[PDB]
Amino acid sequence: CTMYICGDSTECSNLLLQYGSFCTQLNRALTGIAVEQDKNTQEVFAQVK
Amino acid sequence: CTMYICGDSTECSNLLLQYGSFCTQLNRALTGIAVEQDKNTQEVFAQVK
Amino acid sequence: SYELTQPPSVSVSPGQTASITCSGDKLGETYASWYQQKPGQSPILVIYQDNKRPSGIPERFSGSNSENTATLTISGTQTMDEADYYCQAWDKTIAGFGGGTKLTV
Amino acid sequence: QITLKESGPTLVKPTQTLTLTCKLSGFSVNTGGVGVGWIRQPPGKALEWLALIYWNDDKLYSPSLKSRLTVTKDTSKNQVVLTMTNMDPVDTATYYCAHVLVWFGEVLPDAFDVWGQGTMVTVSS
Amino acid sequence: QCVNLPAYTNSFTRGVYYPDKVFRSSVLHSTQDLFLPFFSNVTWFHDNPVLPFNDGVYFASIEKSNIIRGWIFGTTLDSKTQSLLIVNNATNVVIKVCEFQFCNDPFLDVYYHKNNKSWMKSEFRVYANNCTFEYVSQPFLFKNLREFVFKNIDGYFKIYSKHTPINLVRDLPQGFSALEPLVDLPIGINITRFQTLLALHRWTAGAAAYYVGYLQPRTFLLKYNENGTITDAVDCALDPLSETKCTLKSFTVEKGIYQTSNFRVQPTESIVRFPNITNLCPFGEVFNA
Amino acid sequence: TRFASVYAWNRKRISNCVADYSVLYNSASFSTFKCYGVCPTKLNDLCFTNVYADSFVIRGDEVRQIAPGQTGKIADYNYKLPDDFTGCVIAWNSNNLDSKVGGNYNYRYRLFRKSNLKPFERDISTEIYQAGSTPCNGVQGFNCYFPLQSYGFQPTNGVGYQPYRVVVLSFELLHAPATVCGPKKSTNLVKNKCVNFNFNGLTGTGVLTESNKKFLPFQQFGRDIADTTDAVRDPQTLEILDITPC
Amino acid sequence: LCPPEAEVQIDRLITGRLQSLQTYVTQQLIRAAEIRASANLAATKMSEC
Amino acid sequence: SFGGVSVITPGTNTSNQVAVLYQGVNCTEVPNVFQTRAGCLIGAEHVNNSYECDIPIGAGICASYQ
Ligand SMILES: *[C@@H]1O[C@H](CO)[C@@H](O[C@@H]2O[C@H](CO)[C@@H](O)[C@H](O)[C@H]2NC(C)=O)[C@H](O)[C@H]1NC(C)=O
Ligand SMILES: *[C@@H]1O[C@H](CO)[C@@H](O)[C@H](O)[C@H]1NC(C)=O
Ligand SMILES: *[C@@H]1O[C@H](CO)[C@@H](O)[C@H](O)[C@H]1NC(C)=O
Ligand SMILES: *[C@@H]1O[C@H](CO)[C@@H](O)[C@H](O)[C@H]1NC(C)=O
Ligand SMILES: *[C@@H]1O[C@H](CO)[C@@H](O)[C@H](O)[C@H]1NC(C)=O
Ligand SMILES: *[C@@H]1O[C@H](CO)[C@@H](O)[C@H](O)[C@H]1NC(C)=O
Ligand SMILES: *[C@@H]1O[C@H](CO)[C@@H](O)[C@H](O)[C@H]1NC(C)=O
Ligand SMILES: *[C@@H]1O[C@H](CO)[C@@H](O)[C@H](O)[C@H]1NC(C)=O
Ligand SMILES: *[C@@H]1O[C@H](CO)[C@@H](O)[C@H](O)[C@H]1NC(C)=O
Ligand SMILES: *[C@@H]1O[C@H](CO)[C@@H](O)[C@H](O)[C@H]1NC(C)=O
Ligand SMILES: *[C@@H]1O[C@H](CO)[C@@H](O)[C@H](O)[C@H]1NC(C)=O
Ligand SMILES: *[C@@H]1O[C@H](CO)[C@@H](O)[C@H](O)[C@H]1NC(C)=O
């Protein structure tokens, strides 16, 4: 989130902090998706002992 | 919506009105969810006459 | 009160050295002091902390404290040094003065 | 310079209470390291220490007289007051106040450098 | 009146102070401030050299006989500039700011009674022109462990402290304690160096030693108990485990894999490339026309 | 009667008192009265932990430099304000006081400096500045100047050159017992009822009760995760009160 | 702050707080859908198992 | 060069040991070092045995506390 928005600017990063946890929330949401994608594969193929 | 955003400030509430029905829409959306949660329970358990 | 003993008097000729003793139980552990009192006058501190003089006190006055005995010595005793000399010692906040030594010249 | 002046009644009756006041100058009773003691000297006799008060309101008394002695200080007038109760004829003496040199850490009395002029008090009917 | 006569230890979890005056309880709070880094190298003196102040100083001492009395803060530490003198004496603490002319080797001249637990002052041999600040209050005061944090922000010299008993011979305690605000001095001076002042007797000293560390701009996770007291803290820069705890806002981490940070190679050097034109621009011909 | 120079501006600390800003705001004697982060009409019912009055004398043309985000000879080399300054800048013409027929050279400014000053920095060095590559040895000469220059300040000078007396009131509000409060009229304390309250400038609505929270002596209030205050120390009784919304 | 300059500071808080609330509601609608699907499966298992 | 840093941990109820995965980078660019297609894994010992997946790393690689 920080890199996408601010790149390597410290001035931007300091301003971004004023928005609270928005970046953390977005990172969490994408992580949850990533985990699901592996679960999906296992549910379909890993049905054999 | 009004309390979360403005607390008990009249000055804030008057400004919030300029945004139209956003608060009403959010209240409606959450209400719809709340109703569904009771429907979900009934569909599962209330299957016996 | 703290027990402290002095000789009743000392008598010397002018030009001689006077020696006034002061005996206690714990003078080897604490500090002793000496005061010189003339007739009709308040006492003046001559020696404090065993062997220290206050400013204004003649070099004639010296002293020491060992083996639970303290002394005041006057070298070249003058006829103006006639006075009642008292010793004091504090035993952990307990005060005491000696009976006083009458020094004549 | 440092000076102390005794004042108060020069005659009291037996069983009466005597109050003596020491008015001091050159230093304050509220100053750290300061202490003021009271000593009495009966006619023809050796000096006897009674009590002393510290700038921090701590107080020392002679065990044999403690029961009859109270010492307080006036922080505004720079005065030290000694109260001696239940006096007998045998308590006749000249009273003096004097400055006390004080050790720090474990606080202890050292020596009396500056003495006042003293006041004579008689106990009689 | 002037007289013309290190080892390293590990600061495990010391140097944590209450970052502000806000009451908090039963909560984990993340704060960013100048704190002493955990498990850092702290200079050990036994010695009264002039040390750098840097961004802030963590000062601790262990003694039985009250040998360390105060500190001098400033720059040149002479009559040329204003400097801060903090000295404890028999009954009080005296804090002054003046153009002091300090001795080459400043100290308090003190002698002891026959009883080694009692002392009396003889003289003062530390240095007072153009005084601008004066403050007097109560003394800052098994061995005695006295910890101080010295910060200088926007003209304010902030002192935090903690005083506890210690049963160690020659080191700092392996445990956590938070330091509380002591005084905030509105001074407005420039501090770059400081010196420790000892009370010496005729000169030598009894057994005492002190430790000097330095504060750094770091993030900590502070744990407040039900009484509003900080009982624990995490230095988020210490290691990957601490970083994880700070990220999750929890002092416990479950089995798994967590994204905690992003790494980035930093620039090794800076380069500048402009044209090989040399002539100057004719601005003069426009304005001086 | 006397003000400080701009290069060595004077900081007076105001504390432990009851302020009144209506006497200043409603005065016609001031040509400039600009507040940042606070409204002059509300300044009379707030509390501060400290107030600093930074005073000096400058030229009329320099008055514009006394503001956040400004640059110039005064802003950079004499008296610098922060971009986030909270406080009020007050100035007035003093031609009738600080000007002299032969010139008032008692007031000076810094002209030469190695680098720009940080906010609230005061440089009182009088050492010779070396503008060139050769040393001065404390002696004025070519490329060796005394860093401070004087101002004319004559009664016949133009408006932009006339002296102005400037006082900057910096207001700091840290979490500490307020030392300065405007015109105040305290009322009784009511508990176990829904009330509107103002504690040392802190306004809000809720029910007040005695707290069992053990505050340390330096703490006046507590906060929740929403950054709201959930406990305060009564400024007169030092009692800790819990604050719960109606 | 006074009324012209309060309406600037307040608007900033309203915008951020309104955005935060909209984010919450959107996430709840998506999560609600997942729960509904689970409830539908549970209801099917109740009938068939 | 840049990328994500992931910390692999057994849980504080068990141990305070961790391993770090530098996602999408070479081990030669990072400065028990094992290069995976998920990135460079440091602090973990590679073994030629095979077990049920405990903590997933990616690209067929898992980690566990032994
Ligand atoms: C210890 O420091 C205190 C505080 O500065 C000194 O107390 C004051 O000393 C001045 C003289 O310099 C007196 O005029 C004041 O009356 C004192 N005030 C109080 C509250 O005591 C104190 O004298 C110093 N003591 C020693 C032994 O150095
Ligand atoms: C003290 O020593 C310094 C050198 O360390 C010397 O320059 C100074 O003149 C000496 N002071 C006195 C009074 O001798
Ligand atoms: C502390 O110093 C020792 C050497 O004495 C060094 O090995 C250690 O890494 C240092 N610790 C830190 C955090 O720098
Ligand atoms: C004080 O210490 C000395 C040794 O430095 C010792 O000889 C003396 O007996 C001690 N005094 C007391 C009262 O313990
Ligand atoms: C005050 O400082 C000046 C130098 O700016 C100096 O000449 C003067 O002597 C100082 N005054 C006192 C009392 O030290
Ligand atoms: C403090 O003094 C140092 C020189 O020791 C100087 O470099 C620095 O700029 C000074 N800071 C201030 C605010 O004067
Ligand atoms: C909090 O204070 C109470 C006494 O009021 C004490 O019993 C309790 O142990 C304290 N809690 C902690 C963590 O110190
Ligand atoms: C005009 O020339 C002089 C030097 O002779 C220079 O100092 C001044 O800045 C110039 N004015 C301009 C360029 O506007
Ligand atoms: C004045 O306030 C103090 C606390 O700052 C308090 O201790 C004192 O009792 C108050 N006085 C009165 C009359 O309430
Ligand atoms: C934590 O470890 C203990 C044994 O030390 C065990 O009994 C407990 O079940 C473990 N907790 C979890 C969540 O595994
Ligand atoms: C980086 O890793 C790749 C394999 O993923 C390898 O082919 C390449 O040579 C490595 N680069 C370096 C410098 O080791
Ligand atoms: C795993 O097998 C490879 C050969 O395929 C060998 O080079 C490597 O050393 C072995 N590693 C271990 C831990 O056995």
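We number chain E the way Swiss-Prot does; in order, the residues shown are 14-18, 26-66, 80-160, 163-176, 186-246, 258-344.
We read in the header that electron microscopy, 2.8 Å was used to get this structure.
Note that Cβ sites are derived from N, Cα and C of the backbone, with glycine treated the same way.
Within 10 Å of the C-beta of E:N331 (mutagenesis position) there are 5 other C-beta atoms, taking all protein chains into account. The mutagenesis experiment E:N331 to Q is recorded by Swiss-Prot, whose note states: Reduced viral infectivity.
Residues near E:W152 (variant position) in space but far in sequence (CB under 8 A, at least 6 apart, same chain), listed by position: E:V143, E:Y144, E:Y145, E:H146, E:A243. Natural variation at this site is recorded by Swiss-Prot as E:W152 to C, annotated: In strain: Epsilon/B.1.427/B.1.429; when coupled with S13I induces resistance to NTD antibodies by changing disulfid bond in positions 15-136 to 136-152.
Quoted from Swiss-Prot for the published natural variant E:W152 to R: In strain: Omicron/BA.2.75.
Where Swiss-Prot documents E:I210 to V as a natural variant, the accompanying text is: In strain: Omicron/BA.2.75. Remark: E:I210 (variant position) has E:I95, E:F186, E:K187, E:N188, E:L189, E:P217 as non-local neighbours, by Cβ distance under 8 Å and separation of at least 6 in sequence.
With a cut-off of 8 Å between CB atoms and residues at least 6 apart in sequence, the same chain places nothing near E:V213 (variant position). According to DSSP, E:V213 (variant position) sits in a coil region rather than a helix or strand. Quoted from Swiss-Prot, the note on natural variant E:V213 to E is: In strain: Omicron/XBB.1.5, Omicron/EG.5.1.
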Which recorded positions (E:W152, E:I210, E:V213, E:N331) come close to chain D, taking a Cβ gap under 8 Å as close? E:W152
Taking a cut-off of under 6 Å between Cβ and any atom of ligand 1, tell me which of the recorded positions E:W152, E:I210, E:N331 pass. none
E:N331 (mutagenesis position), DSSP three-state class -> coil
